[PDB]
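Q: Sharing a structure below in structure tokens format, with a few things to ask.
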Protein chains: 2
Amino acid sequence: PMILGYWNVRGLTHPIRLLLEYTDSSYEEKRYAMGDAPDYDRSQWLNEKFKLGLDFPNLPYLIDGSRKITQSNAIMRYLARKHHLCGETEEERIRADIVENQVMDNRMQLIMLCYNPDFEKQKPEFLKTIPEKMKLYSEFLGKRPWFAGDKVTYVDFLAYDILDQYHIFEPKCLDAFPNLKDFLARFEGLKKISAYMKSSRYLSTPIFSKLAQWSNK
Amino acid sequence: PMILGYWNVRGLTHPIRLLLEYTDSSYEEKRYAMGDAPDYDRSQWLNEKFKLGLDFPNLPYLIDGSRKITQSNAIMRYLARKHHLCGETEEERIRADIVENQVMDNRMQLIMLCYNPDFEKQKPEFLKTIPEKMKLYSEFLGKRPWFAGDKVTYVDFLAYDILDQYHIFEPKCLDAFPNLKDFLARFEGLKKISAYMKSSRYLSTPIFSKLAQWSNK
Ligand SMILES: N[C@@H](CCC(=O)N[C@@H](CS)C(=O)NCC(=O)O)C(=O)O
Ligand SMILES: N[C@@H](CCC(=O)N[C@@H](CS)C(=O)NCC(=O)O)C(=O)O
């Protein structure tokens, strides 16, 4: 089988776990654990970081036979090409390129606030900003059923993830965008997905390490 | 022609400027300026940020007639596809994806150092880490002429830039790494790049905005 390695956290690997399932990949995961405070030992990983033969060692990684990959986006694109889940048209490619990089931006912003020592001070001004981030998702999708077009592509996995996360963080952030909420239910309703969500392998939380101030446990 | 817009800095757009020159593209630039401390006015951009028809307004943006794109990597890929500078085989495609992503991480690490009020006391820890980053790019290029393989692809633009920037930060960081000093000279040796480095348009520094602690003027 293929081997997925990551922390025993949702982090940024939710979209890869979901694509592996949707595509019926035959895989196993090694979920590394971080020691507890104060130290938050990372030795379970560090001990083999440089022994897997990865060009640029990092988590997540994917071993797929003789193919070895790091960087979540490259893993996602690798799977997308393997299982034909890319945009077919120039327009679809442009939309997937954009979204793919927009979700990373929006992710880094959440990670930054979340691991910010002044998280409580920070919520307030950060939440005033969500509505305009959702609007931009909302208008981009418009009436299309999926982000690049007429077909589910790997970016739907990235966009579902990030929208789901913003929603955990601000339950009402989406009341004003029925099309986003509609997107989250169309996505949760794909066949292998609904099944994966009721399984032992499913991990929606925690999101971050115990380092976090949010969704850290 | 095509319109590229970004700040009047190198920032994260050096690779696009290079790619437009290497490909003999017809293009005009809009270089936005920002005020000086203490409030660093961004009003030149802000006045037109929501007036361009951009899906997710941001800098850099590229406009190619109908097509309006944001996110640097999406602009890079659009230019790559147009001018056939994409990997050709799967092996080239994975190497491209990884590098693209590895570049952005190494770039985010430098930006975070450089925008930390603690620059000076923090810098010496940052320097200790460089040798290991460069060894990774080094062992990855190996003996290949270019990053994805035997031909220049869009990723050599992303790689030239991040090696060039770290090289400006630590002039001696590449001494142990011949294939990289060499890569730097092969790239610069490209006809249209060599031509462009001497032109009126060339903008090497500053790299960061007036806010940074390093290379801000
Ligand atoms: N940009 C990388 C993020 C890599 C990264 O930041 N990995 C964190 C987990 S989110 C890590 O623990 N890295 C392993 C390491 O550096 O040793 C990706 O998108 O895959
Ligand atoms: N992930 C984006 C980063 C973009 C970004 O943060 N843009 C900066 C300059 S590097 C900016 O000034 N944005 C202007 C704004 O927010 O209105 C990219 O790769 O293009």
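Just so it is clear, chain B uses Swiss-Prot numbers, and the residues here are 2-218, in order.
From the backbone N, Cα and C atoms, a Cβ is placed for every residue, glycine too.
Sharing the record's features from Swiss-Prot:
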- B:2-88: domain 'GST N-terminal' (DOMAIN)
- B:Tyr7 to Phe or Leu: Reduces catalytic activity about 100-fold (MUTAGEN)
- B:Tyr7, B:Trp8, B:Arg43, B:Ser44, B:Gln45, B:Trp46, B:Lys50, B:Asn59, B:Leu60, B:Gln72, B:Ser73: glutathione binding site (BINDING)
- B:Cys87 to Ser: No change in activity (MUTAGEN)
- B:90-208: domain 'GST C-terminal' (DOMAIN)
- B:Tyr116 to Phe: Reduces enzyme activity about 100-fold (MUTAGEN)
- B:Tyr116: substrate binding site (BINDING)
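Tell me about the setting of these features in this model.
A: In this structure, B:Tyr7 (mutagenesis position) is part of a beta strand by DSSP. Residues within less than 8 Å, Cβ to Cβ, of B:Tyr7 (mutagenesis position) and separated from it by at least 6 positions along the same chain comprise B:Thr14, B:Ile17, B:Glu30, B:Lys31, B:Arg32, B:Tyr33, B:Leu60, B:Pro61, B:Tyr62.
Within 10 Å of the Cβ of B:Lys50 (glutathione binding site) there are 15 other Cβ atoms, across all protein chains. Secondary structure at B:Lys50 (glutathione binding site), taken from DSSP and collapsed to helix, strand or coil, is coil.
DSSP classifies B:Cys87 (mutagenesis position) as coil under the three-state reduction. If you draw a 10 Å sphere around the CB of B:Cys87 (mutagenesis position), it holds 16 other CB atoms from the protein chains shown.
Reduced to three states, the DSSP call for B:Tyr116 (mutagenesis position) is coil.
Around B:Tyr116 (mutagenesis position), taking its Cβ as the centre, 15 other Cβ atoms fall within 10 Å, counting all chains.
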Q: Given the binding-site residues B:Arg43, B:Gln45, B:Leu60, B:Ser73, and counting only Cβ atoms in the protein chains shown, which has the most within 10 Å of its Cβ?
A: B:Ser73
Q: Give me the Cα-Cα distance between B:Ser73 (glutathione binding site) and B:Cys87 (mutagenesis position), rounded to a whole Å.
A: 16
Q: Of B:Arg43, B:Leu60, B:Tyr116, which recorded positions come close to ligand 2, meaning Cβ under 6 Å from one of its atoms?
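A: Cβ < 6 Å from ligand 2, in sequence order: B:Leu60.
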Q: According to DSSP, collapsed to three classes, what secondary structure does B:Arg43 (glutathione binding site) have?
A: coil
